[PDB]
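> After the structure tokens below, expect a handful of questions from me.
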Amino acid sequence: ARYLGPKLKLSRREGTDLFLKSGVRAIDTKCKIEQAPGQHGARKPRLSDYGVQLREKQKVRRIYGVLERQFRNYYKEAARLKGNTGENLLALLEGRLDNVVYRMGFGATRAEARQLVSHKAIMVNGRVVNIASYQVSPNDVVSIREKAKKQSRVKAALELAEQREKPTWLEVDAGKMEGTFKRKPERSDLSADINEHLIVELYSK
Amino acid sequence: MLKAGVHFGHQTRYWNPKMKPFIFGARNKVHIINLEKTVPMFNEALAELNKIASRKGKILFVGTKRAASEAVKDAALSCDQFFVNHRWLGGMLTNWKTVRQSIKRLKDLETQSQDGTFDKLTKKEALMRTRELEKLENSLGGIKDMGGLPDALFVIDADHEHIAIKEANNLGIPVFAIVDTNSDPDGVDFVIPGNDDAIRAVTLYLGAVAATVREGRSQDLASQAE
Amino acid sequence: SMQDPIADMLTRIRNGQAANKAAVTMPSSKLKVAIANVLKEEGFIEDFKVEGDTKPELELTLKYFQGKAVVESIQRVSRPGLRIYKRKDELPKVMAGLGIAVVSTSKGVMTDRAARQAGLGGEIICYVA
Amino acid sequence: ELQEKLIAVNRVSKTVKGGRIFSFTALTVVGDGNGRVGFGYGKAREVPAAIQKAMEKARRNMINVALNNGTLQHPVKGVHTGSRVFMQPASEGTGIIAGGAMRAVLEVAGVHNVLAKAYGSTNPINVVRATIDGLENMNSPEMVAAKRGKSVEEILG
Amino acid sequence: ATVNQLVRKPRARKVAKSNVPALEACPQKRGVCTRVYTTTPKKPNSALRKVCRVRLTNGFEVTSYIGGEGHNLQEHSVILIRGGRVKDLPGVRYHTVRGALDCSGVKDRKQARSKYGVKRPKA
RNA sequence: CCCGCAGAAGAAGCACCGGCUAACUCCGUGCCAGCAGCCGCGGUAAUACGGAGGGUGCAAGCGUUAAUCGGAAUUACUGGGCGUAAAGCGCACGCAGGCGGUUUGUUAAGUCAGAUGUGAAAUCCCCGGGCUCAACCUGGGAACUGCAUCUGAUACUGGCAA
């Protein structure tokens, strides 16, 4: 399933930072981002019209941690669902449980927050959920069970997430370690750096 | 990151209060410019330079500062761009209609004095026409090959060349400057809060701009076409 | 040998709009004056005049707003070789609704937008865009 | 402000007494993103000179096209030299889903979402002249209202 | 054209012909492989292409190319046959699936070893 | 299904990297060995063969083969053509077939509108619910592009009369 390799070579192929590490320091200047993704890294390519679409899709999939079969099911769900298709697709990717745990700040990265969700530690609506692909409905409460509560890492990662842009579609308490998923985010609410029509057009091909 | 040059902060007490977003009062009664906010603005500047220089546009580099004098000529003739570093003439851009024939005097006079009548009249006439060439040469030498109105203005001190900024805000040229703490970030479109008076800094900022220009002018698209 | 006088009317309207003529004339009939009446109600054509007693001829003043003509395109849909009848909720909209389709229904010859609020359909005669 | 785009470069020959002497042709479309498009063909002995000819030829050849909310006003055909083009407004079709050499001129025109299908031949020069003929062919409800019906509430309804 | 002519005679569907007449609607077939030999290809290429004749299990006796670099097939050699022509020899329309029954794998392969039937060099 | 124990411990391959098509260098070989879906590579400096490094895609799968549709407007009803590209009978008459000027009246067959019955359930689609989520199951609807009958409309088409 999940990737589990060198998780900053991906960000050097994309060029742009993917926030795949915690961000204690900055982008370290100890990876040489923006100049080389491999051996022929200084050789900058042409990156044609199929290439910009492909690197857009690989960009969003490598941000969120979703594979191609599941991601294509997310496109299909975004296409049957009413309204703007790329907005529905980013709403579905912002509705994954591990992303909601990340954007509460209960894990530093997506893989870490995925490990808290995977190791029966994250509780939603007073119920345990083990699965990183849970779609969180609006007006839900996401919590942390008493076992993995106050174990070094909600403390560390929640201490670190104080500088991370404060996503305003969810309430968070951080002493009770809970958060209400208030409403789904509009396209205007996430960073304007990913380019959705390239992806929707790519699967439209 | 203070990467290689030291661009930490400035003067003491006569800060322009418009730059309240970039201050940290140090123990020596000296301001510290917010270096963790400088870098997003500098990257927002270079992302404009790649666009308007990949337009095949003309950047005009401005800084005198008595210390950043040679860093502009050295760090700007490495590109295909144009510079003003010795004296900023009042109206080189908005009165360029009459700066034009002074450029014609410079080009049309070194044309006469490289081979022509540079000895044919008087030793005193060589002492006049040559002194004219060394007076116009470090006054119009970098702008000599321009022959038009520039598309951008890279100012190294807003407080020192504030009339170049207002100059290229009478007309529609997007200026951007690295400002000091006492400078005024009003006419400047893409403000860069940093060090104006360090030789390391006017190597660093101007060097990275010099990389975005010549690295920005497509050497890749052209190659593909070929 | 003149088996569709309605198409023979529309080709005179189209050839007049091409040839930049002030008026056109065809041998009149009840259906031609009905369809031309619909076109004057819409505003593609001003001033049809039926002028005759035994062998009637109806003329049309052809509109020209700019130097460009007004009838931008005009097709013939229910030709005699292949008649086309539509339901209520299957009536087309020509040029995304800013052209008009002439349909003949049981309440008379009218436009598609007239037949939607009329709540019925029929034989779509032509597409005037 | 201009947002140029190169479509395709072709390598042509002339065949003189000595040998076949090659040159390059470009094909560009430029345009702001409010319904202005110019294509420039351009040809030179070397590739970047050819694309530069195509830029300067494209900039003085623009066509005003009226579009609302980044899409067409009505489905419109188009024809130029055996390249038939059908393109469709697709009100939030969500993707400028056109073929090669039509996607370029459309997204530098400023439409963001069409349903464009290219019939006939698919030569890039003829399909870009066909889509610029279709985009100039398309008119607006104020255009058809100002020449017919005399009300946009009557023309649209 | 002419809808009335289309009513009198309907518009006839084009008829697709299969490229692999050895048994149709079957991904693989199995043969006896009499006369393994070599054939020079057609004109612009020049090599010795190793090709065996094959009498299948349905009565067809087709000819088929042997891929990889060196093989071990001699005249009784029951082998498995998949589709795909070569565009280099006249009439060779099939391939022998390497590493399947007797048409064993290729030695010292490391890349693309699903094709040619070579197992993973562990130890 | 839940609770506890143990320790990162038991768990990553497959295809590709000349263009189409995302991803490049060296070495081995020398129109050989081989590759190939189509163009086509291989004659000593092969980004195309074989190996290594590096990269790209997919992932408990990956690739090849077979088969259907698409792309194919490449059988064109939607939606093509026929001077020279494939294609106008050598030219007519002419039965069946198709199509038919214009006005009035009648009919209501075609056509249109409504209603009723039927078009099984499952399946597709919409709004929900339950399985920790999903796949899956399921409530209600929509739809089932139709057929028959009754009631009307009579602009067009047809039947009849003038």
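All chain E residue numbers match Swiss-Prot; in order, they span 2-124.
Header says: electron microscopy, 7.9 Å.
Each residue, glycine too, has its Cβ placed from N, Cα and C.
Feature list, courtesy of Swiss-Prot:
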VARIANT   E:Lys43 to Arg  Confers streptomycin resistance but not hyperaccurate translation
MUTAGEN   E:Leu57 to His  Protein is not incorporated into ribosomes
MUTAGEN   E:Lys88 to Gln  Confers low-level resistance to streptomycin and a 15% decrease in the translational elongation rate
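Walk me through the surroundings of each of these features.
In this structure, E:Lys43 (variant position) belongs to neither helix nor strand by DSSP; it is coil.
The secondary structure of E:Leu57 (mutagenesis position), as reduced to three states from DSSP, is extended strand. Every protein chain shown contributes to the tally, and the Cβ of E:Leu57 (mutagenesis position) ends up with 18 other Cβ atoms within 10 Å.
Non-local contacts of E:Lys88 (mutagenesis position) by the CB criterion (under 8 A, 6+ apart in sequence, same chain) are absent.
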> Just to be sure I understand the packing, how many Cβ atoms besides its own are within 10 Å of the Cβ of E:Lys43 (variant position)?
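There are 12 of them.
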> Calculate the distance in Å between the alpha carbons (Cα) of E:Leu57 (mutagenesis position) and E:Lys43 (variant position), and round it to a whole number.
26
